[PDB]
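Working notes, structure below.
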Amino acid sequence: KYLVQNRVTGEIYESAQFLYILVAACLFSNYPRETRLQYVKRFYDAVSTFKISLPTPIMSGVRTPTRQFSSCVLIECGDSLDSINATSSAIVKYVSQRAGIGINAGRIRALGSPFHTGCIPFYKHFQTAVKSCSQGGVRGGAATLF
Amino acid sequence: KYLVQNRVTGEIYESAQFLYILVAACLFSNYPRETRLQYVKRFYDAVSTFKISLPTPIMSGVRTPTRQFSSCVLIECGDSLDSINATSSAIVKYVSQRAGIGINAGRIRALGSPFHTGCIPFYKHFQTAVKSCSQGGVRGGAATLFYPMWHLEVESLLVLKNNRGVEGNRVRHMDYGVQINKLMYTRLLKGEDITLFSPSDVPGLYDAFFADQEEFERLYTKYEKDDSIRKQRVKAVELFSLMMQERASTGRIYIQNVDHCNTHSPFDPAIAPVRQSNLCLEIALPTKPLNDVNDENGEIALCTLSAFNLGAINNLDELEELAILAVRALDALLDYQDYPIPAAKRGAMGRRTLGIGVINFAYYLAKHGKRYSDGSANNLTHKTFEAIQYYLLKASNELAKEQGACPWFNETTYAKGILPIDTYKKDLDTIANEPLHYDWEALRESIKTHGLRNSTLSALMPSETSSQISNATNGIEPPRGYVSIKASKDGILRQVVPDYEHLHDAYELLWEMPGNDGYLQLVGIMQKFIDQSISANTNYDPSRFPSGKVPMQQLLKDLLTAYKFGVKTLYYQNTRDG
Amino acid sequence: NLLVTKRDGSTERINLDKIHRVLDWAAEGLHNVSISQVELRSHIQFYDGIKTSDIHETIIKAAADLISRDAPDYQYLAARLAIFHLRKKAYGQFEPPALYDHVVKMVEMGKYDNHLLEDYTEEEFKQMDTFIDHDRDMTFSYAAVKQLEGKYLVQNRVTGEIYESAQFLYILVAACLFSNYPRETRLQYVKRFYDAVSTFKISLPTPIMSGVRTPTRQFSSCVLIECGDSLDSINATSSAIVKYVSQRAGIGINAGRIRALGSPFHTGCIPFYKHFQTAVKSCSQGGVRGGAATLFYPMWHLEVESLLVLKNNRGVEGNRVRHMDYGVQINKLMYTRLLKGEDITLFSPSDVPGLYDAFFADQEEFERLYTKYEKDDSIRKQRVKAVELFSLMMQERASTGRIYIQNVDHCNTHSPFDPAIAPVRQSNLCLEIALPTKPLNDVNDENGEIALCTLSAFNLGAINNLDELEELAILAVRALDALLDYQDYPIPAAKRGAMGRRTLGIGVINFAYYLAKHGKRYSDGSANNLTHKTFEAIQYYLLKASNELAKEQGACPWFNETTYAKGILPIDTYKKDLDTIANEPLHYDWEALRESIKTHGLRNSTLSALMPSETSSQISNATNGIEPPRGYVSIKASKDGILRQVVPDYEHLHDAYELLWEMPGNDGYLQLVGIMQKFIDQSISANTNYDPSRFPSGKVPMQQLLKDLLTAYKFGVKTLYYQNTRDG
Amino acid sequence: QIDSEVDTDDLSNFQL
Amino acid sequence: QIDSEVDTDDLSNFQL
């Protein structure tokens, strides 16, 4: 899950130190030339000697054409259909990019309120939004609801 | 269901004649003073004497502060997350208002496409949208989802309500409509293969499937030969058998003959193709995918319904006045009701689509001494539905002279001087000889010149509540028995078919039919005239077959009979229990 | 418009008048049939471009679907339409070709045997064609035509092509069987046999009706094999079974001699029974479909308690042999132990010298040896209560319906065979055949004897009086005797039986209809004297036919082994208790026949046996064998639709009929079987019947089961076939 | 099912 | 239940 490779053909394209130096080079690329390569060396040393650990999306992706690096998203749902739909849509977008979700759905009014039908049917909807981009049943897409 | 009341205290506030008079008063309220109360009186008379039946949302809500009257919505999903999200959002908004949904999800790309995870997880998400405002995951909110028979995932899609499977491959609380055309059926007859494709892999194929049968066959065979296109081949006999097995076991796997829906249609399929149906398979209207809930370029189809009571009219020329009343009342409702989604307002205001059907057809045949199963009702049915469609078109044509044709009238076949009498399935000529009794040539020119207020006028829906109120037989269906029974807190509720005393022998009960042939010919004859489709049932009594099992041979034969007579859709399959 | 696709491929236009005329033709003479109703129901299924064969099949089915007890004549409307369709399918037209032109074509095609063109000249075929009445095809019911179409008529299985019609079948069966007859009598016999079968007076078994006229010589459907107590005999028996079941034969296996588990063969009967079962089913689709057997053993066998439960569906696999039926052999002594509430002692036949032989041949010698061995402490034995053993048997009989009884004493005291020379020691699959056998020590053992029997039946509903049986017995006996020299014999020992004894088994069908039209019933004793009169006539005329055949062609080589050879008749040896239940005098000169038989002999050692029927009775629209019908309408599943058949002359006789479950008990039927058995040479496939709803708490008492068993014995009933229990 | 009740004294009367 | 028997030669005649 780290090294740049062809998942279809099985080919591996790089080795570990190229990953480390290039993650360093990309993250500090916008630094002034006066300090840039200094930060690149020191960050490279930090990660390649195991002093700093970075998440898998950064490790697999930083240096590639992707800009999808968010893996941790928190969404609060309001007590309206518009917000439920916005929340659901946001989940679908983020889970397709491999993100784990924290959902606050505690605002949703209880069953029998003057939404008559309650929290659970909407909770079911958030679950299908979470699982919308998963193999076929469970494999992929994760959320905790509060 | 109908009378204005307090749910909590149990208090009832009105009686039936106040309901009828005020519905009439509300719907005709914007009419000029010279004609206003004349329309109110005549509409009141029509509904209070059961000649016209109105849907529950109208009957319960028109006169009250509510503006939620849309019960029939058709949404088409595009192959993008943005469209999947818009579709889901639109479903949630509409099911909270008690609407039935037709969802077209056929465009969503198959599992493994370079969306990687496939249709089923998205179908599950549509199902939860559908049931998002339901008591306990089921009670309230309903949908039918549509896909083409040639979809790469079809074999998995066919078995979605099979109660014996793994949970991640089952979506059991929606119904399904399988879309078929001549080419698919030909592969069945010839005992050949059907090639399955993901719509994302086959440029123009999906569009041609609905709009252009020649272009479909050109592209289909072209892509079949192309080795670079991902595909799966299955036997046509096997695919059809799987479909019909699931149709038989659930009763809720439906058929849409998409070619019929577009060659015989009020719509020009080059501009506004009919690419799906609704929950009950009688509605057939153009749609356009949304890229956002509030997408102004999307089109969600809506239809307002009503029905003529064929048992309450003394003769067919009475339909002239009734069509005027029904068309005008519903057209007024279109400007009256609320629209939670911009794209649905676009459909309703652009096309002003109506779906007026019938109830009491079985009683109607009985009192004319005709039956379903023997071909004896063929000519009477032809005469009856000519009169219905003629007078509906005449009413809408006159409304267009008065108030203007619908903004998108130019997208209709009607606008081109084309009538249902030009485009019907020609095989119907062999099963009825009844001549046209009305001046369709004059109407043709009058429509082309003055237009229609409404792009569609007719559709044959099921009924239950409406027919109960008129003590009518349900829609076009033969009754199962002479006495209907419903459970109630107040006791056992019984209803006897109208005029049992004099007509018990004239009636043909559902299971007294030796087969589906006669009923299917009647549906085909109706379809010659009907703008949209018909909620046509197939029926099978195991006890009529050797060893008590319905042969696949007969299931396929009836399917093919339906196609040959131009039947556009097939709704429930009923199997007699016992 | 409605276009119709012809047989060639061209699209003609629909002729409603032509269809209506064919229906009008088929309706001739029928009552309560509506042609417009048939038209309405079928014409709604017509579509533009429907092919001609499909129109035919649609209106046939339409008529067939309207068959009911209220309108039985739809049976004949549908059949005639089906016959019409079968003519076109075979000949391209309604009118069949000339017989000679038909036979030449069929021999060319290899569908008929070329011996037909050798044995008869063109001029003889012309003459035979004048005997034929093709309009007799119009006398078949719908169920009959379906049977003919599926089982009888020469056809191609692969292409579905049918090559003949029913009258060509009947005429050519007649022609083949009488082909070796001299020119002075030949075509006279052919004509009279043809007339007899085509007017349903004589019924022939399926192998004859389907195969006689074709290149096949496999016509043996009934084989009886006796196994000896050796591996060599067990292997010979198994080998003989495999050969015969590959030709579609039903098997009766006697395995009673095989020594019990633990004998100084150590492993017992059951593993060998399993091996017989696999021999039986060796040529069957999936371990069941095809090949059938009934296995016989004595009630006193040491392993009997294990043997009784072999088809009990709740047990261990190494003690169950479920796909054969079983026949338990009993004699007076066993029954006496039951009545007295005493023990029955079980022995292995290997331990008890002469006991097994005496069991069948000599009841006095059996009791002398039995009690002698019971006392002898050195003989291995097990004692059980008679009440317990009988109850176990009857429990298994009741639960399976397929544990059968053979009263072996009755089979030998009242028998065409001298039991000192040729004892009857088993029966066949269906319990009506009773013939001598001898174990083989090898498949090709020339000293062995496998019993074979050729069957047919008189249609009691098709004869106007009993003296008609004179001519019919002549035709039936001679036709079947000719078949014996015609058919192939895969096993030498079976040829030995057939050529030595020339055994025949001619029974009846339509007995229930026969009783109904004479205003009699099964259950009340009202049919006792009529039954006595009827079966006297059958046996008398069968014996007279075979006696005359013996004058002409010689008696059977082993005639001297018969009781007949000694001037002994069934009228001398019947169970005397029958004298108390019928008073009908003999109407025929049996004393003259006695002397004539003793002097000139019989061509055939046995002539009569009462078998079950289904196919044969369907073709004649007859009630099945001697059985009362379960209902007025019979139903069979078919690819072509639900197949219905209404009992003959329901319209006039519905009240005269006594349906199976309308009988208050088995007594009346059992007396009728006993009266039949007075005359019948072999046995009768006698059923017992029990309706749980007639008994307290809905359960059949063992008391009644035993009572009926004892009633059967007392009236001389030789065997008991199926026990039927009404479901519900 | 079947009732296993057997009266041997009732049978002892019968003559074969 | 349903009988899965399909005669394709019977269907091959039909015209749509």
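Numbers in chain C track Swiss-Prot; the residues on display, in order, are 4-267, 274-737.
Cβ atoms here come from the backbone N, Cα and C positions, even for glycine.
According to Swiss-Prot, the active site, proton acceptor annotation covers C:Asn437 (among others). The secondary structure of C:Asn437 (active site, proton acceptor), as reduced to three states from DSSP, is coil rather than helix or strand.
According to Swiss-Prot, the active site, proton acceptor annotation covers C:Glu441 (among others). With a cut-off of 8 Å between CB atoms and residues at least 6 apart in sequence, the same chain places C:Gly514, C:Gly516, C:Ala618, C:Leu619, C:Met620, C:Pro621, C:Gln691, C:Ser692, C:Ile693, C:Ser694, C:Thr728, C:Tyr730 near C:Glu441 (mutagenesis position), listed in sequence order.
What Swiss-Prot records for C:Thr209, C:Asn437, C:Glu441, C:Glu623, C:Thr624, C:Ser625 is GDP binding site, and it gives experimental evidence as the kind of evidence. Cβ neighbours of C:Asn437 (active site, proton acceptor) (same chain, under 8 Å, six or more residues apart in sequence): C:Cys225, C:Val226, C:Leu227, C:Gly253, C:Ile254, C:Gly255, C:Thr303, C:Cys462.
According to Swiss-Prot, the domain 'ATP-cone' annotation covers C:5-95, on the basis of sequence analysis.
C:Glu441 to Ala or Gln appears in Swiss-Prot as a published mutagenesis result, with the remark: Loss of activity.
Swiss-Prot gives this note for the published mutagenesis C:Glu441 to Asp: Decrease in activity.
Under its mutagenesis annotations, Swiss-Prot gives C:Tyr730 to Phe the following note: Loss of activity. The Cβ neighbour count for C:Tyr730 (mutagenesis position), using a 10 Å radius and every protein chain shown, is 25. Taken residue by residue with DSSP, C:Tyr730 (mutagenesis position) is part of neither helix nor strand, so it is coil.
Residues near C:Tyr731 (mutagenesis position) in space but far in sequence (CB under 8 A, at least 6 apart, same chain), listed by position: C:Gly410, C:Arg411, C:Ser694, C:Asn696, C:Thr697. The mutagenesis experiment C:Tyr731 to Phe is recorded by Swiss-Prot, whose note states: Loss of activity.
Within the domain 'ATP-cone' (C:5-95), the DSSP-based counts of helix, strand and coil residues read 52 helix, 8 strand, 31 coil. Neighbour density around each Cβ, counted as other Cβ atoms within 10 Å, peaks among the binding-site residues C:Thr209, C:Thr624, C:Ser625 at C:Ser625. Under a cutoff of 8 A between CB atoms, and with a sequence separation of 6+ in the same chain, the neighbours of C:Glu623 (GDP binding site) are C:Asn633. C:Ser625 (GDP binding site) carries a helical DSSP state (H, G or I).
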